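Contents: one structure, followed by commentary.
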Amino acid sequence: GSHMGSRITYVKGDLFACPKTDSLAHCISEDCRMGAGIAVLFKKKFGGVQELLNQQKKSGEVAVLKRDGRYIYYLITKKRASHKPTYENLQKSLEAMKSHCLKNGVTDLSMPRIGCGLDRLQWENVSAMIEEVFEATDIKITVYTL
Ligand SMILES: [Cl-]
């Protein structure tokens, strides 16, 4: 291989205390309601709700805001807010995020345990998926944990 991979490391604490220059990621629905969970913090901090809606992204895609020189990734993992995501759509969204990272100079990415709270996925599976998606990159990933 030609890459060092994600080299996931874990930090106990609030995601929003991570470096302001890191790009961030979390999961939402096509509705872009962001009414519960960590999504409400992304909504309140970064805004841009209509700018997200205007991107008209679908399940398995990623919507993106540029905020202070870095990117905020909204992984569109399901159609409606009340639905649960499939692992297949999560993987697609992650791949789309990776593609954007590589097209836009992202080297340092932070995220919570995506999919594994309100969306009821298991971190055993999600963690392995993130690792595989980012294996052939040199994007360093940090996961913030509670
Ligand atoms: Cl949503």
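Numbers run from 1 along the shown chain.
Structure method, as recorded: X-ray crystallography, 1.5 Å.
Cβ atoms here come from the backbone N, Cα and C positions, even for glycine.
Quick look at what Swiss-Prot lists:
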ACT_SITE  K78  active site, nucleophile
ACT_SITE  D119  active site, proton acceptor
BINDING   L15, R113, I114, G115, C116, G117, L118, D119, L146  substrate binding site
MUTAGEN   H26 to A (Swiss-Prot position 32)  Abolishes enzyme activity
MUTAGEN   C27 to S (Swiss-Prot position 33)  No effect
MUTAGEN   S29 to A (Swiss-Prot position 35)  Reduced catalytic activity. No effect on affinity towards substrate
MUTAGEN   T77 to A (Swiss-Prot position 83)  Reduced catalytic activity. No effect on affinity towards substrate
MUTAGEN   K78 to A (Swiss-Prot position 84)  Abolishes enzyme activity and ability to form a stable covalent adduct with the ADP-ribosylated substrate
MUTAGEN   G117 to E (Swiss-Prot position 123)  Abolishes enzyme activity
MUTAGEN   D119 to A (Swiss-Prot position 125)  Abolishes enzyme activity without affecting ability to form a stable covalent adduct with the ADP-ribosylated substrate
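This view paints the features noted in Swiss-Prot onto the structure.
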residue : record                 : DSSP (3 states)
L15     : substrate binding site : helix
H26     : mutagenesis position   : strand
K78     : mutagenesis position   : strand
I114    : substrate binding site : coil
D119    : mutagenesis position   : coil
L146    : substrate binding site : coil
Between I114 (substrate binding site) and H26 (mutagenesis position), how many Å separate their Cα atoms? 6
How big is the gap, in Å, between the Cα of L15 (substrate binding site) and that of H26 (mutagenesis position), rounded to a whole number? 11
With Cβ-Cβ distance below 8 Å and at least 6 positions apart along the chain, what are the contacts of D119 (mutagenesis position)? List them in sequence order. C27, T77, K78, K84, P85
To which of the binding-site residues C116, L146 does the lowest count of other Cβ atoms within 10 Å belong? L146
If you compare CA-to-CA distances from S29 (mutagenesis position) to each of the recorded positions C116, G117, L118, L146, which comes out shortest? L118
Using only the Cα atoms of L15, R113, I114, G115, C116, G117, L118, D119, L146, which the record gives as binding substrate, return the largest interatomic distance in Å, rounded to a whole number. 18
Output: those recorded positions from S29, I114, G117, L118, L146 whose CB lies less than 6 Å from an atom of ligand 1, in sequence order; none if no residue fits. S29
Among all protein chains shown, how many Cβ atoms are found within 10 Å of the Cβ of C27 (mutagenesis position), not counting that one? 29
List of residues, in chain order, with Cβ under 8 A from that of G117 (mutagenesis position) and at least 6 apart: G37, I38
